[PDB]
Amino acid sequence: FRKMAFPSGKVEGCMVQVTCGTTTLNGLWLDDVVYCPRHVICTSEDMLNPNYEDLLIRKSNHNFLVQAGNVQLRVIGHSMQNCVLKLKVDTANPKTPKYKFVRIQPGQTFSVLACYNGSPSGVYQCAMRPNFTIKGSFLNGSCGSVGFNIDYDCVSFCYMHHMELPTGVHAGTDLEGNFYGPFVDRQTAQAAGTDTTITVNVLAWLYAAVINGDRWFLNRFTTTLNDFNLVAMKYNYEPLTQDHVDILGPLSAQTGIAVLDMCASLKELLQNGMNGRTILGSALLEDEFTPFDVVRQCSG
Amino acid sequence: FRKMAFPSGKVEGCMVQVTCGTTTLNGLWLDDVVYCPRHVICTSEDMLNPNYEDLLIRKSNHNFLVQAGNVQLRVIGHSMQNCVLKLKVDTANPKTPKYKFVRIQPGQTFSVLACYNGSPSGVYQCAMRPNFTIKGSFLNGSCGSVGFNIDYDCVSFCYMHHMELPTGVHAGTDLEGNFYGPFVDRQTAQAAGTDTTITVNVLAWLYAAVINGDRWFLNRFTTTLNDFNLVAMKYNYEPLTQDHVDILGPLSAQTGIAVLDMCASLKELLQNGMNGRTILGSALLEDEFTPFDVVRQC
Ligand SMILES: *[C@@H](O)[C@H](C[C@@H]1CCNC1=O)NC(=O)[C@H](CC(C)C)NC(=O)OCC(C)(C)Oc1ccc(F)cc1
């Protein structure tokens, strides 16, 4: 198994650059609106505790330089929605895909199109950690790069990049501008919650192992969801939700292994360790493949 | 540190579907030519010992169905170049990027756009193994998916997918239709030569781990180039050349760790192991990042 990103072309066709003064970051051009992080209006002096509302009142449409490549897009309105700026432009993007804005849950994966100056540089798969950070590869100038999933013709945008935390992990918002996690767009001291292991994804991984014939860890027992959750927390695993149980449905049906029976197998692995054994050729349990990722690869 | 693929849009706009009889795979549509694996012209009974020139002379332009989305492209000509079929169509692709065809060297990396029925499905980074296989993720119908690198505006196509081996690794050709490795496009179980580990890439990745503040594997020892290479060969690592040392200069400068010092750290890891420890998340030494890959992402 490997991290596989979605093809990025439908998102590449939406990337632009947005500049205020000397600050350039990326924006997302859909129909006649460009979405970008509101901290584009900050000077270095405003970043420690910006008054975004006061900073925005000082701005006019003609202060925003929006470019697709070297071609300027004229701004005809502006507004702030939580931590994102929305710039109305006079041209509808002809490459606008079918799209929606979604707010994902921890554990869910998405593709990131890393961009600098409106130009895409790379694409890679990210997992939203339970502490609402991602382990991106984001340099200066990457803000406004987005994360997405593609289903049929439809791009679901779920992430827009805003900042790096002291530990090197990354934080951002959904496309309505609401941060994931307890972070704020100020250049202040912020730390992530201690991270935990994404249980639903480990279970997906165990299902993948079973599909591929590697099933030594299956046992004759079961558990309740509550009993499993109380044990899992003692090993720094996330508790399962009802939604987690539901999204394991398809893999449970494909293997005939009830979700709670797999939980009992995982509980035994946590309590007894691997005893020098491997699963899918690894003594480490993987937690960045979702149930959908596993189906995406195993079955095509 | 993240494996990062090139943005795939310039290649997505070239993918089409090619069908012959009951066989469907992907093709690459550049200007007015579609490139695809020639085994699309095979049936079940053909796959075992296909005399491709014989099978092809018995085909007409009209036996080839090419679809770009919902639109059928009329084939007005065909030819074979090694293991690739070239179908001339009456329409030019306006989305054809600036491109070239290159043959890559073992140890080099590229992005794969995996496709099914002419539709892009996923993108990921691969390395050409020293034994000329690739560790891909390819399923039924993935043939004709391509691998590529992008430099500025220019797409360098280096790989077209043809087959899976019994071990689960993959084999294919350059865009001139010559296989990488000793493989043949017949429906037989084929083994590769013994694989080895790409040493210059492991060193690049260790330098990456250091840059990201991870240096538990470092040491004060050093080694000569020849003595390192003796140990490498013993562990089925590829030789490290002076060109490789030179190529690693920038990473050496940035971290202030001489290449041969990092060679001494790798030698220790080979002889002793990781003793449970991990490097950049991995229990294993990673060898599919090139020096250029590490830099580009730093
Ligand atoms: C694309 O047409 C397809 C891609 C394969 C399918 C699954 N994963 C892939 O990468 N190519 C082939 O199926 C290829 C066609 C030949 C004409 C070159 N053959 C192939 O990949 O065979 C797979 C294999 C596992 C080797 O199956 C076996 C065939 C014969 C045997 F004796 C034993 C196994």
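Chain B is numbered as in Swiss-Prot, which gives 3266-3563 for the residues shown.
The backbone N, Cα and C atoms fix where each Cβ goes, and this holds for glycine too.
Annotation for B:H3304 (active site, for 3CL-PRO activity): same-chain Cβ neighbours under 8 Å, separated by at least 6 residues, are B:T3288, B:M3312, B:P3315, B:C3348, B:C3408, B:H3427, B:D3450. Per Swiss-Prot, the feature active site, for 3CL-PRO activity maps to B:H3304; the stated evidence is sequence analysis.
B:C3408 (active site, nucleophile) carries neither a helix nor a strand DSSP state and counts as coil. Taken from Swiss-Prot, the feature active site, nucleophile applies to B:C3408, supported by experimental evidence.
Variant annotation in Swiss-Prot: B:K3353 to R, described as In strain: Beta/B.1.351; the structure shown retains the original residue. According to its DSSP assignment, B:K3353 (variant position) is in a strand. Taking the Cβ of B:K3353 (variant position) as reference, residues of its chain lying under 8 Å away and at least six apart in sequence are, in sequence order, B:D3297, B:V3298, B:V3340, B:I3341, B:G3342, B:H3343, B:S3344.
In this view, B:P3395 (variant position) is surrounded by 22 other Cβ atoms within 10 Å of its Cβ, with every protein chain counted. Swiss-Prot gives this note for the natural variant B:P3395 to H: In strain: Omicron/BA.1, Omicron/BA.2, Omicron/BA.2.12.1, Omicron/BA.2.75, Omicron/BA.4, Omicron/BA.5, Omicron/BQ.1.1, Omicron/XBB.1.5, Omicron/EG.5.1.
According to Swiss-Prot, the naturally occurring change B:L3468 to V is described as follows: In strain: Zeta/P.2. Its own atom aside, the Cβ of B:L3468 (variant position) has 28 Cβ atoms within 10 angstroms in the protein chains shown. Secondary structure from DSSP puts B:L3468 (variant position) in a helix.
A straight line from the CA of B:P3395 (variant position) to the CA of B:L3468 (variant position) spans 16 Å.
Note on B:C3408 (active site, nucleophile): other Cβ atoms within 10 Å of its Cβ, all shown chains, come to 25. Ligand 1 lies under 6 Å from the Cβ of B:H3304, B:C3408, out of the recorded positions B:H3304, B:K3353, B:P3395, B:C3408, B:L3468.
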